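For reference, the structure discussed in these notes is given below.
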Amino acid sequence: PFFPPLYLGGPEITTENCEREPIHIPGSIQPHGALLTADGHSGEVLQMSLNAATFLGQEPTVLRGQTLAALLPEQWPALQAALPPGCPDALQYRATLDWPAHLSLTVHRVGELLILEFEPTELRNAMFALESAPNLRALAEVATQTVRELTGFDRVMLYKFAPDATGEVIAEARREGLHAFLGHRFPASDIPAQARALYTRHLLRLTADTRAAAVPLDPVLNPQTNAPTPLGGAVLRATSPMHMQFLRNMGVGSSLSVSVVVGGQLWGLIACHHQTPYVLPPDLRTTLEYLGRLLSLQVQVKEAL
Ligand SMILES: *C/C=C1/C(=C/c2[nH]c(/C=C3[NH+]=C(/C=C4\NC(=O)C(C=C)=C4C)C(C)=C\3CCC(=O)O)c(CCC(=O)O)c2C)NC(=O)[C@H]1C
């Protein structure tokens with residue numbers, strides 16, 4: 001089973017117990033956005049990232065207890081209608097907020113809790129190219145090139161899982177001067193079993209700055225349940241420190257991947273690196289999620305034949 005998280009007396013993770021880290025409930029976020037949680041009926045703000053004033057203009061203890069009807073009067077009715085009790089936790093409400101300076105708002109529901117993420121914000125020929133690839137290798141090449149053109153990332157790989165969960169870079173698009181990873185293979189423990197399971201359900205994750213300290217969510221436990229807040233559906237969730245260290249030792253300042261899912265199993269990842277910290281813009285992320293779904297469908301075809 002999972003260890004308790006660090007704020008419930010759990011141990012710091014080592015290579016002996018990688019698979020036991022409760023990565024879905026870190027009780028903290030990355031500093032390039034802000035996160036609030038709120039009661040799904042009242043809209044009462046229950047939890048606040050400690051950096052909330054940087055993005056929302058009010059300190060955590062001032063936001064606490066206010067309602068989304070007061071804080072987001074133009075969005076609250078639409079948000080309620082969009083995310084009723086019992087909807088899937090990957091269903092999202094999205095809005096673009098005007099702010100004295102836009103802010104992207106992304107909301108999902110887990111049980112009776114709304115999870116609100118705030119971050120700053122500012123193809124057809126490509127899809128046909130993916131469709132037109134005549135074999136799996138060519139498809140992988142086209143996908144990595146297309147994603148690199150979209151995003152500007154220094155490296156874009158297609159990382160394929162073997163049946164023993166080892167991984168291999170099977171295609172890559174890379175900036176001039178970088179080392180090749182093409183053909184290199186990696187142990188199963190580099191993406192441990194609980195991560196692979198999370199990535200079958202929540203199809204995009206990232207680390208915008210591999211040296212940035214996490215920002216606590218407080219109070220850390222959901223007051224509704226006196227239990228940890230599930231953050232697997234939040235892109236702002238803090239990343240495992242073991243993985244952050246892996247990336248720093250690779251010379252990677254920013255990382256992002258999108259799951260490739262075939263017959264309901266995790267086939268691989270579109271895995272991206274940048275040498276310098278880098279926030280992929282929100283609109284570019286949404287496009288990249290869509291390409292992941294389209295790639296997945298294409299891989300299922302090409303691999304059968
Ligand atoms: C004892 C635990 C270890 C461990 C844990 C860990 N790793 C991940 C997530 C990722 N690991 C990745 C690995 C690679 N990226 C590459 O570029 C290459 C090779 C060229 C490898 C082998 C990847 C792609 C991920 C996914 C996330 C990402 O795209 O940045 C997690 C989960 C992270 C999270 O979502 O919070 C964990 C717990 N990794 C180890 O190496 C050992 C130390």
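Easy rule for this one: first residue shown is 1, then count along the chain.
How was it done? The header gives X-ray crystallography, 1.3 Å.
Using N, Cα and C of the backbone, Cβ positions are placed for all residues, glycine too.
Positions annotated as tetrapyrrole binding site by Swiss-Prot: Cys18. In the three-state DSSP reading, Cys18 (tetrapyrrole binding site) counts as helix. Using a 10 Å Cβ-Cβ cutoff, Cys18 (tetrapyrrole binding site) registers 19 neighbours.
As annotated by Swiss-Prot, domain 'PAS' applies to 20-88.
Experimental mutagenesis is annotated in Swiss-Prot for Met242 to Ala (Swiss-Prot position 259), with the remark: Binds PCB (in vitro), but difference spectrum is altered. The DSSP secondary structure for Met242 (mutagenesis position) is helix. Neighbour density for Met242 (mutagenesis position): within 10 A of its CB lie 18 other CB atoms from the protein chains shown.
Listed in Swiss-Prot as a mutagenesis experiment, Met242 to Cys (Swiss-Prot position 259) is described as follows: Binds PCB (in vitro), but difference spectrum is altered.
As a published mutagenesis entry, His243 to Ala (Swiss-Prot position 260) appears in Swiss-Prot alongside the note: 100-fold reduction of chromophore-binding activity. Around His243 (mutagenesis position), taking its Cβ as the centre, 21 other Cβ atoms fall within 10 Å, counting all chains.
Annotation of the published mutagenesis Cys272 to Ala (Swiss-Prot position 289) in Swiss-Prot: Binds PCB (in vitro), but has aberrant spectral properties; the original residue is retained in the structure shown. If you draw a 10 Å sphere around the CB of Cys272 (mutagenesis position), it holds 27 other CB atoms from the protein chains shown.
Across the structure, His243 (mutagenesis position) and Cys18 (tetrapyrrole binding site) place their CA atoms 10 angstrom apart. The Cα of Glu122 and the Cα of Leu123, which border 9 unmodelled residues, are 19 Å apart.
Under DSSP, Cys272 (mutagenesis position) is assigned to a strand (E or B) in the three-state scheme. A gap of 2 residues interrupts the model between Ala101 and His102, whose Cα atoms are 7 Å apart.
The two recorded residues, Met242 (mutagenesis position) and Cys272 (mutagenesis position), have Cα atoms 18 Å apart.
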